[PDB]
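Inspection log for the structure reproduced underneath, given as structure tokens.
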Amino acid sequence: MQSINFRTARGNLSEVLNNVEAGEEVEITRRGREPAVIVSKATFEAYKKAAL
Amino acid sequence: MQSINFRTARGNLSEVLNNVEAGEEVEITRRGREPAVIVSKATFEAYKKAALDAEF
Amino acid sequence: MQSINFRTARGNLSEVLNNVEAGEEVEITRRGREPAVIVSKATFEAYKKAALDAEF
């Protein structure tokens with residue numbers, strides 16, 4: 001799980017989505033905020049289905 | 001994989017972690033309990049990700 | 001994942017191993033060192049097994 005900052009997430013969003021489509025899990029950190037995660041929807045929905 | 005009991009681990013935790021960081025996996029056994037394992041974080045995340053990617 | 005420092009791991013190891021046996025993954029951090037993970041041996045074996053088999 002790669003960690004990246006906001007400036008990069010925004011400035012490089014196209015390449016981040018590529019990394020993600022390839023199956024990578026990307027954490028976006030923000031100065032003074034909770035971290036988010038970007039991931040493939042299929043994977044995410046698969047996790048959600050499995051949990052449900 | 002080396003195997004040690006609870007007491008040995010508790011009394012030697014520092015060197016145990018040094019062994020794990022060096023590239024080793026260490027099993028901790030506990031009387032009447034399921035065994036645990038301690039492994040480098042990077043190694044654990046790698047295995048977990050490869051397991052998920054296969055299963056989902 | 002749950003994350004604790006070395007001093008805390010060593011002084012609460014029994015409760016840590018109980019947590020892990022109940023399915024919890026616990027990260028142990030150390031100052032100036034790489035983090036370790038403690039997880040049930042069964043879970044870890046299954047993760048790597050699933051990683052092996054994915055490749056073969």
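Technique stated in the header: X-ray crystallography, 2.2 Å.
The backbone N, Cα and C atoms fix where each Cβ goes, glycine too.
Annotation of the mutagenesis experiment C:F44 to A in Swiss-Prot: Significantly decreases repressor activity, binds DNA less well, inhibits doc normally. One mutagenesis experiment catalogued in Swiss-Prot, C:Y47 to A, is accompanied by this note: Decreases repressor activity, binds DNA less well, inhibits doc normally. Where Swiss-Prot documents C:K48 to M as a mutagenesis experiment, the accompanying text is: Decreases repressor activity, binds DNA less well, inhibits doc normally.
Counting every protein chain shown, the number of other Cβ atoms lying within 10 Å of the Cβ of C:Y47 (mutagenesis position) is 20. Around C:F44 (mutagenesis position), taking its Cβ as the centre, 26 other Cβ atoms fall within 10 Å, counting all chains.
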